[PDB]
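Okay, structure first, notes after.
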Amino acid sequence: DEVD
Amino acid sequence: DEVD
Amino acid sequence: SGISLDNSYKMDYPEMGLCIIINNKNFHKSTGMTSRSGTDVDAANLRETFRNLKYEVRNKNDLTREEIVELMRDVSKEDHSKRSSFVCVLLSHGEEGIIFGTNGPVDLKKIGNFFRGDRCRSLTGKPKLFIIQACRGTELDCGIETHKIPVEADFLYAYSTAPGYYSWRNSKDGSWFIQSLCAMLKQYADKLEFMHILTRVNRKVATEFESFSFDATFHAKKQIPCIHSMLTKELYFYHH
Amino acid sequence: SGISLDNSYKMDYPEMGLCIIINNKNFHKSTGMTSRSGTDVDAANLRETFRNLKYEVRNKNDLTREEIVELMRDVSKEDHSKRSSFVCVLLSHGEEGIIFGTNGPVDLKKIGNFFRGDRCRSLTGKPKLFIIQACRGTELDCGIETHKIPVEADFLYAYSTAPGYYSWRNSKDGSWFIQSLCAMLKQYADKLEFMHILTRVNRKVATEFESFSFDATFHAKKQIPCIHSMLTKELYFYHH
Ligand code: NA
Ligand code: NA
């Protein structure tokens with residue numbers, strides 16, 4: 001999981 | 001007619 | 001029992017819920033904000049409309065920024081366990097992200113935050129509806145001739161106008177948006193899902209209203225409301 | 001003929017319309033923006049999904065801010081007379097009101113403005129859908145355990161996340177929002193109105209996803225998408  |  | 005489906009909010013609690021109407025007509029002289037002629041027509045139309053939907057309506061008039069915040073805080077701390085939903089209507093001056101108390105602004109985010117999933121536990125999982133008649137800026141539309149859930153889930157903000165734009169209010173008839181919203185709820189609340197009702201409100205405001213002004217800058221302008229939905233289910237005001 | 005009703009967009013033009021997918025994965029080193037692992041999964045899923053809805057899909061990869069603006073301008077100047085609708089999907093980094101080209105930001109308002117009712121006349125009265133997978137700020141959701149028409153009318157912005165919040169993307173599976181959107185279109189596009197499909201997407205993202213991180217700040221977080229509708233009719237991808 002990564003943030004944009 | 002008026003604006004808020 | 002047989003096959004079951006879970007696509008709509010449970011709206012057959014003992015009570016439909018509160019409908020808080022904040023009607024700000026007269027502002028403190030020092031703010032320089034004009035009186036909002038026509039807003040009492042809106043507040044009366046809303047009270048009747050939500051009465052017929054079996055909401056417990058509470059009308060509030062000419063609240064300061066402090067009173068607005070205190071009211072929202074107190075309401076969010078009530079026991080809503082036996083209520084299906086929550087509705088708050090804000091009638092005032094505004095700018096983007098802001099509605100005005102009689103003596104200064106309140107952040108819309110601050111108002112909504114009281115009802116977050118983690119901060120108002122008796123409304124967790126229930127629809128929280130904020131209906132806003134207020135400006136969102138100073139743009140005019142010229143028209144064209146034709147485990148866990150998120151704490152921000154289950155909110156809907158039904159805005160009278162597009163981001164960045166003025167919102168229009170008629171001094172005799174009330175605001176374009178609230179006029180239209182009440183008419184569409186009266187006609188369709190026993191028939192249509194709430195997003196579809198609000199879409200009819202969008203069409204009514206967009207097609208049936210156009211400003212008349214002696215000032216060329218403000219004349220012949222148009223408006224489109226904006227539905228901001230973070231709802232997770234369909235919402236019907238009727239049940240069974 | 002008999003009684004007629006006009007509550008839904010005409011979607012039986014010869015063509016459904018364009019679906020422009022802007023897939024920004026790799027950014028210029030000087031910007032300091034990270035590569036968006038997983039976004040190709042999104043772009044492929046979108047292409048297939050909208051292909052099956054009979055859109056003319058155009059995939060674009062790693063566009064500069066100048067290329068994004070030029071593309072939107074050129075597309076808005078095409079003849080859309082035989083098309084029912086327009087769809088634009090933006091996959092990138094972002095902030096509130098902004099999506100990033102590979103070398104810097106583009107205003108979402110600037111992109112949308114090309115398709116205004118007065119500026120793209122062959123799309124006037126037709127739905128213009130903007131689907132956005134990008135951050136809208138840096139907030140994290142901790143969750144809780146359970147004559148004329150307006151020139152801005154007929155737009156819908158389907159945002160992956162609430163205003164002010166990060167948006168989540170999985171490096172293997174793609175973004176939570178686009179994953180969910182494609183699944184719900186595949187399952188319900190022949191069955192449900194578009195707002196109701198997007199509401200199912202809201203529920204799927206809200207209930208089925210939660211972040212996993214070795215960093216406590218970013219761990220166990222939640223997301224709710226936000227539908228921003230200025231549509232004036234119901235939208236069904238099927239007809240007849
Ligand atoms: Na209005
Ligand atoms: Na996402």
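Each position is counted from 1, following the chain as shown.
Cβ coordinates come from backbone N, Cα and C, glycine included.
Per Swiss-Prot, the features are as follows:
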type     : residues                              : note
ACT_SITE : D:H93                                 : active site
ACT_SITE : D:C135                                : active site
MUTAGEN  : D:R169 to A (Swiss-Prot position 207) : Abolished ADP-riboxanation by C.violaceum CopC
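Here the features listed in Swiss-Prot are painted onto the structure.
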residue: D:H93; record: active site; DSSP (3 states): coil
residue: D:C135; record: active site; DSSP (3 states): coil
residue: D:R169; record: mutagenesis position; DSSP (3 states): strand
Measure the gap for me: Cα of D:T146 to Cα of D:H147, whole Å, across the 10 residues nobody built.
50
Which one, from the recorded positions D:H93, D:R169, has the smallest tally of other C-beta atoms lying within 10 Å of its C-beta?
D:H93
Sorted by position, what residues of the same chain at least six away from D:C135 (active site) have a C-beta under 8 A from it?
D:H93, D:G94, D:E95, D:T161, D:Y165, D:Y166, D:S167
